[PDB]
Every structure is written in structure tokens, then in C-alpha cells.
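In what follows, a structure is listed as C-alpha cells, so that the remarks can point back to it.
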Amino acid sequence: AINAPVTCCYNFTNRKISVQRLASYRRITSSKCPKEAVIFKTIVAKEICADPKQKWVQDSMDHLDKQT
Amino acid sequence: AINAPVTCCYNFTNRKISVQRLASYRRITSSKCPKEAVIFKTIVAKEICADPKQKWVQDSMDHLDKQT
Amino acid sequence: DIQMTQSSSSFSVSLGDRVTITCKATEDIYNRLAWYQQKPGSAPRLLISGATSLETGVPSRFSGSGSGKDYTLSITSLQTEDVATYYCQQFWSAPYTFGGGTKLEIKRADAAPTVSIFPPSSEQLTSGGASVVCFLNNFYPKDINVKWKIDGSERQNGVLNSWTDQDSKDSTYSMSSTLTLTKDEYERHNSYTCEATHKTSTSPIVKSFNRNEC
Amino acid sequence: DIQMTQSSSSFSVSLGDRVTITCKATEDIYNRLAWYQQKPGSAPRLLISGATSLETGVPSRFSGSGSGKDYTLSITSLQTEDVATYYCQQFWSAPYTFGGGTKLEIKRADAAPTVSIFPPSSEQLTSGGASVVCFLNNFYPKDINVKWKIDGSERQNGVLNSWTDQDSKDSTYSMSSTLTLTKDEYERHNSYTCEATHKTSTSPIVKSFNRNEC
Amino acid sequence: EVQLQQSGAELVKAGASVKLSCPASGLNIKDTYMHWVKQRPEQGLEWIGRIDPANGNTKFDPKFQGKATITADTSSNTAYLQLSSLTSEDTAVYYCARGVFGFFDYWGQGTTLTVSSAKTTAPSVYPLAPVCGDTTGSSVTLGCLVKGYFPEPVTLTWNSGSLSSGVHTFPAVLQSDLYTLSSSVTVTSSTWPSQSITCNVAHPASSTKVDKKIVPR
Amino acid sequence: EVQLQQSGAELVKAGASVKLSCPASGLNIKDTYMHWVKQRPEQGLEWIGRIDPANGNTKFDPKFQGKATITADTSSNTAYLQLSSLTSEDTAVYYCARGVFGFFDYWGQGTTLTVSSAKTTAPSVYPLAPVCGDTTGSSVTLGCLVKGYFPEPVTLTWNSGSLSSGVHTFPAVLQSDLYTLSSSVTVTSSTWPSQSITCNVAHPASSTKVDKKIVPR
């Protein structure tokens, strides 16, 4: 349990992502990371780090959450 | 591509793992991590960080690699 | 705003069994619920977020689930360190709001309170004040009622009460009731009584003393 | 030890097409193969490890695959910056060993060399030395042969040659051949010839000069 | 790791204003949202507002607009909570916490704010001994009434701490701007008044320490 | 990020020994394996050995046992490669690299080691001009023979660098312990000897700079 790996974000995509391209998201909060972040999973399983504070990032989360 | 998340290891299991418990392993080498590490995937999909330098860790790798 | 409510504000439980705490949202919150634990002298501790995500340093016996508007926290083989208050919180939309909380207490056999009454000390009388103190110690369950009677009449003014949390050792509770009145009022009457009403007896426990005699 | 070998040590290619480099291990190495790129003035750069894993800063047009003892590196839409030498390396068991390398060169039309011959300068003769220099410039393909003849005889001693890498601009190659001999030997003969043999002609190109006359 | 420090305690007159501070270490408040939460024994936990130290924007629960002012300093990595024209309804415990998403994974130990007009006042220690009719059971109970002090806390022990079993020290209560507290200890009849029983009351704020021997009658 | 620095260049007599150093920054060599690799134009890349800076253990390719000694210093975060009783067979480029797994993701720019007995020697610059029969084409070619210097490098330019097209500067070659190099430039008949053409040879090691005007005849 304590020796599990931790995934972190070292960069934030600077280009917004279409919601029709998103499949799911993860919340990164480990103090082991440089900072809290959001990881988007695209339709094709690609992972992308985004800034939790940007309006579109929050609007996406709200959408994926309200989704099925 | 540049904004993909990076998985790192912040601890190394201090207890050896039975090879009959292992399913696969990953090599962690990103300079973004504190140091190079090995991530073991157990029969039940659990992930465990281990030290690349320990004999059993290397013997495991050799085994999983020579495996199918 | 979204209102969060919890089934109950208290549960008497046993070490070792399974405990379930329930939360109900005023409207769907899409798994954006968090659970916290809080002990008497510190900030709340995050245990679970996203309704299911367990914080790293949190024991695996804790788990949560649910959806839409109904969520539940579950603790298996309850440990003594697990006795505390649990709060659910929603983070779907501001203003963020918490549940009223559920306090866990450990169950034990009934125990009548040990009642002791004390007249004002001489030191205090010298300053014009007159305080009658009464301790109701090591009783269970926690509910109890104290009533004061002067010469036979019930008084309600000048009484200050304080209670202690469940004792980590014997699991009982304690209370202190103080009747405070001017030295002149104090000397104006004679009999001072303290009355405890508690599950342990149909008749209340009475302790008293006459001001005149010793 | 495990011996690694590559299909060829060189390939002439075109910007834009697909390029494949092959590696063959002396014995199964269970995908523990790595690929490196190296340019004329620096250390090799890791591109791929684990036979398939692409290093982060590496362009997606690079990829590798294979198993057991046979592996291959593939580069799509070759870029000019991609022209370099590629090495495969095994890390299954020590001693770790690399392939002999495969150098990529850009293909272009044939080009005969431009031959120029130079007699020893006066400055050098003053020191007892005598060097005849010969440049064979901007020719393609890279293979070329220079032969020296004194008065008509072929000489092989005292000749030092140097070649340049493919020119980033015209894609040709160049060579310098120097015949060095004691000033006394130099003055002992008369005719000094330089002969270039190259794909561009059945007959070799000849440049010469007589020591006596100017 | 991440750790938040808080002012600890504050005593302010009704009508006045106060500014609580919460210094962070182990993280950069620029990268997150800093929140403040109010907690009262009776009405529980209440989210007040948040601030994005990166741009200085805030979000409040309308219920606190014009009473609460959240501000931050990225250089000192500190968050602030200003409360204006305080009333007794404002006295409570204030926590600051981190949480870009809305829940709070890191908290400060909290700062207690008591809205009073009281002044630092030494306590009065009164002994609690049984009467004449009281002295028959197997175990006897003595007590201590610590009254009229401010502000909190007033630690208390018996026989310099070598008498710990059977000790009940009750929480303090506000009695018209002054705190009152009591402690009881139970020993066996044989040990009292044969053995000496004393309570030791300490009130750091007034640099006072008081010992009161419990004597019969 | 991770970056390895290397001695750069070394000149040692045959039979002597040498110690190359590779300082690391951006990572801690304790956490990994530090390797050394030899490279020669002819025989390519060769893994020599590795060291675990944590315990000081080494692993060598038998072919280098008793000729190569790998050592490290966790404090200075430096790796070392010692070579004994050097021979010409030892002159090559030596790289040090990181790689707990066996492949090498981080390399040092490399240190060239030349096994010679030569001494720092200034170069001799000789002009290269056409003969009488040579002076008919549309473009003419002039050259420069830089001979007898040591050690490398000897930069070279034409007309202080304002003559760059048609310039071919060939790699240096060892001629009995002394380097020889040449450069050719091609211009148009009209510009020479009308315009002045000069080669500028620099040899940092001997603090020399030489300009040689190319004059006919």
C-alpha cells in the first residue's frame, strides 16, 4: 500500500480540449506531486494533464461527472 | 505528448516478492522522478515499487522477461 | 444551497463490529462527496473524497459508496481510535456544505452516577460570592438531568453545567453542576439540594446539606 | 558474450521515405535491446529501450519492434536531422554489447570530383620538407581512390589522406591526399601526378605538374 | 510534507475587527485554493470562502459577505481571514485549508476566536471538601472550583500530578465574561485526610500558579 | 535536468596511466549505475564497466580487467575511470553514462584521450597556389597546408571568415606524432589574385594565430 507508485503532472496542456474528445478524468492531489492537477483520458485512452483552475477544465469535469 | 502524466516511485518495498505473485513489470527512468525504479504488477493488478539494484528484483525481471 | 443531513447524530457501538454512517444530499451531487473524521481537539481529517477515493494514510477498513444523493461511510472491525465524529461534505457546487455530523460512542453496561455536593468554601464567602458545587461522576448512558432545590423550591438561575467526553478507560461520562448566588441570598435560605435524574433509577438521586449545622 | 550485428553499415536514402535498420542478436535477448543515434561530434542519444519504449524527447516517427533475436528500428518521413549513425545495443546480460552501427547518407546524382594539385610551397622547402597536396572535391558517391605517380611510377609511402562527411548542402563528399617526402627526394625526380578513380568515369582523372618548369 | 500553522488564539472586543493568519509550508499556495472554515459546538462546520493566491480572486458563501475578507501573500506563503464588527455570534474556531477541488485534504490546527471585552484576569481557587454528614463511604471525593479567570486555559493537577486516577477536570464555561471550571478527584477514605491532597491550578496568561490544600470541615 | 560533464581532452605518454573524471549534476549517482564506454572510429562502441556508487562494487568486461579501474565519490557526485600502462590501442573517446537497467539514457559529451609522447608544438602554415599550367578554368582553387602541430584542435578560416562558400577543411591526421591538416577554398578566377585571399590558422594550445596570404607563382 505505501509502496504504490504515484502519478504526477509536471506540465499543463495549454490548449483546451473538446468535450467530445474526453472519456474520463482523475484528480491528482498527492503532496508528493509538484501540485494538484487533473488528468484527462481521451476517447483513445490518451492521458493529458490540465490546470484545475481553468474554467474549461472545471466545465469539463462537471460534464464528465454529470455524464453517465 | 509532453503533457502526459509521469508515474514515479517514492518508496521501495523492503519485503521481497514471490515470483508466483508477479504478473509484469515496468521500468521507471524519467529524470522527473527521484530515481530509477521498477514497478511490479501482481496477479491481482496491484502495483509495487522496488529497488532496481536488489538481486531478487533483477532475478524477477529476468524471470518475467524470459516468461512468455 | 445544497443541504446535507446524516441519518443520526450519534451511534453507540462495539469495538470490532461494522459501523455505517449515512449521508443524504438535497439534490444529486455526482459523487462529489467527501468524508471527514474529527476528534475533540483538532481539525477534521479527510478520509474519503470522490465518494470512493481513500486518502493514502487512511486505514483500509474505511470505505465509502453511494450515488446521486445517498452516500455511506463504512468502518469494519471498529478500533478504539476510530471513535470520533464523522462529517460528510459536498463539493459539487459552492457554497460548500457539510452534514451535521455523526458521533460514535462506545456502548457499555448502565452505571448510576456517583453524586457529591459541596457548600461554598470560606475563601469564596469572603468575597461575597456563594457557589454550591455538585459532581455526578462515571455514569452511563450520557443523558442525565440535574435539578437544584433551595429549602424545597426548584431554582434555575445561577446554574452553570459542564460535561466530559466518554472516558477512554471505563466508557462512562461525568458532569458538574454549579449553583452560584450572592452570599446574602445564600445565607437567606437553609437547605440546598442537588437532584439527579437518570436511566438507572425511577427515583432521582438526592444529595443535600443544611447551611446552619456543619 | 552476445554479438550484435546489423544488416548493413550504410544506406543511401531520400528525405521523406521510410527507413528500416535491422539488428540480429547472437541469442535471444527478451526485448532487452536499445537503439541509439549518433552524430559526428557528440555522444550517442538513446531513442528506444525495451525494444519498443520510446524515450520522451524522441519524435514519434521513430519506432522499434521485433523479438527473440531480431529487432528493427523504423523511421517514417525521414528528416534531414535524422541523417546519422544508428546503433543497437543489448542489455540482457553483461558484457553489454553494441551493433557495428548503420550510417545513413542522403542519395543524390553522381558527381565527378574536382581535382586540384599543388607543389610544395617555398616556405616548406626552406625546412627540408616537400609536400605535394591534392584536393578531390564535391564528388558523389563517397567511394574514391587516389594514386600517386612520380615521373611515372606509383608511390605509396609518405601519403596521408583525409575525407569529409557528406555536405549538409550539396550532399557530396571531399578528399585531400598529401604526398610528403624529403626535399632531396623531391628534387631528385621531376613529374608528380595525382590520379583519381571514381564511378563517374572509366578512365581516372589526372592532374600533374613538372618540378623543373613553373 | 504539507503543513499549515495558525494564530492559535485571539481575544477581541465586540464591534472590533480581527485578522487571522495561516502560514503554509511544504507547498505553494499559488498552485491551489485556500479556504477558511468556521466551526461552532452547536452549529458545526461552515465553509466561508476561498482565495486563489495566484490572481487574488475570492468566492464567498453570501452568508459571510461583509464580515469576512480573505486575502493572501504568495511571498510569505500565507493566507488571511479578516472579520469585521465582531459579535458573540462570531466567536468560534476558524480553520484554513487547501483544496483546489472543493474538499479539504490539508488543514491548519485551527485558531480559537473569543469575542469578549474581558481582560486578562487571574483565577480564584476554592477548595471543595465534604460536610459533617458526608464522611462514611469507602472512597471520598474532593474537588476544586477555579472561578473568575480569563482567558483560557487553566491546567490543573492533583498532588503535583502523582494523583491521576479518579480525576475529572470539567471543561470551562463562560459566566458573564469570566470563565469558571472545576475538577474532582476521588481517593479512598483511609488516605484522606491522613494523606495530603492538593490541587495545583496554573493560568499561564496571568503568570499564576496556585496550590490549594483540601482540608476538612 | 540530468547532465554529465567530462574532462574533455587528455594527452598522456605511452606506458603512463590516466584518470578521467565525469561530474554529474541533476541526479545522485548513488541511486544508479555509472558506466564507461570506449569508442574508436574503426571498432565502434565498447562497454567497459559499471560502478554502484552506493556500495562501490564494479562489474567489468573481462577484456578490460587490469587496464581499467572504475571508482566514484558520492559527495562530489563524480565517477572516475582509471587506465593503466596506456598504449596506442587505448587512444579513443571515453564516455560515462547512467543506467541502472543496462542501457544508457544519459551520456557525458565525452573525453578524447590521445596516447602520444608529442609535446605542445606550434603549427607550420604553408600556402597552396596553382602552377603556371594551372590558371584557365572559371573558378580557381587555393589551399592551406597546416603541418607539424600538437595537440588538436586548429581552427581555420578564410579572409577572417567572410569567405565561407566553397571551403573544405579536412580532418586532422597523425603523421608520426604530429598532426597535419589542410583546407581548400574555391573562388572565381576574376576575384583572384585581384582580391586578396588569406587563410587564418589558430592553434589555441600554443597561443598562436597565423595568417598566410595566398600569392601566385
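Here chain A follows Swiss-Prot for its numbers: 27-94, in order, are the residues you see.
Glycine is no exception: its Cβ is also placed from the backbone N, Cα and C atoms.
In Swiss-Prot, a mutagenesis experiment is listed as A:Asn29 to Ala, annotated with the note 50% reduction in activity. Taking a C-beta cut-off of under 8 angstroms and a sequence separation of 6 or more, A:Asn29 (mutagenesis position) has no same-chain neighbours. According to its DSSP assignment, A:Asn29 (mutagenesis position) is coil.
According to Swiss-Prot, the mutagenesis experiment A:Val32 to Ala carries the following note: Slight reduction in activity. Under a cutoff of 8 A between CB atoms, and with a sequence separation of 6+ in the same chain, the neighbours of A:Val32 (mutagenesis position) are A:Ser56, A:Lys58, A:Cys59.
In the three-state DSSP scheme, A:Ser50 (mutagenesis position) is classed as strand. In this view, A:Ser50 (mutagenesis position) is surrounded by 12 other Cβ atoms within 10 Å of its Cβ, with every protein chain counted. Among the mutagenesis experiments that Swiss-Prot reports, A:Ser50 to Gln is described with the note: 40% reduction in activity.
The local packing around A:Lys79 (mutagenesis position), expressed as other Cβ atoms within 10 Å of its Cβ over all shown chains, amounts to 18. Among the sequence features in Swiss-Prot, the mutagenesis site A:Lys79 to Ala is noted as follows: No effect on heparin binding.
Listed in sequence order, the same-chain residues six or more apart from A:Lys81 (mutagenesis position) with CB atoms under 8 A from its CB number zero; the list is none. In the three-state DSSP classification, A:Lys81 (mutagenesis position) falls within a helix. Among the mutagenesis entries in Swiss-Prot is A:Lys81 to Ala, noted as: Strongly reduces heparin binding.
According to its DSSP assignment, A:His89 (mutagenesis position) is helical. One mutagenesis experiment named in Swiss-Prot is A:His89 to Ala, and its note says Strongly reduces heparin binding.
The Cβ of A:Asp91 (mutagenesis position) lies under 8 Å from the Cβ of no residue that sits 6+ residues away along the same chain. Under mutagenesis, Swiss-Prot gives A:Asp91 to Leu with this note: 90% reduction in activity.
Proximity to chain B (Cβ-Cβ under 8 A) holds for A:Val32 out of the mutagenesis positions A:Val32, A:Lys79, A:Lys81. Taking CA atoms as the reference points, A:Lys79 (mutagenesis position) and A:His89 (mutagenesis position) are 16 Å apart. Less than 8 angstroms from a Cβ of chain E: among the mutagenesis positions A:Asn29, A:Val32, A:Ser50, A:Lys81, A:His89, A:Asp91, that describes none of them. Cα-Cα distance from A:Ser50 (mutagenesis position) to A:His89 (mutagenesis position): 10 Å (rounded to the nearest whole number).
For chain F, the nearby mutagenesis positions by a Cβ gap under 8 A number none, drawn from A:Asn29, A:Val32, A:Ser50, A:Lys81, A:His89.
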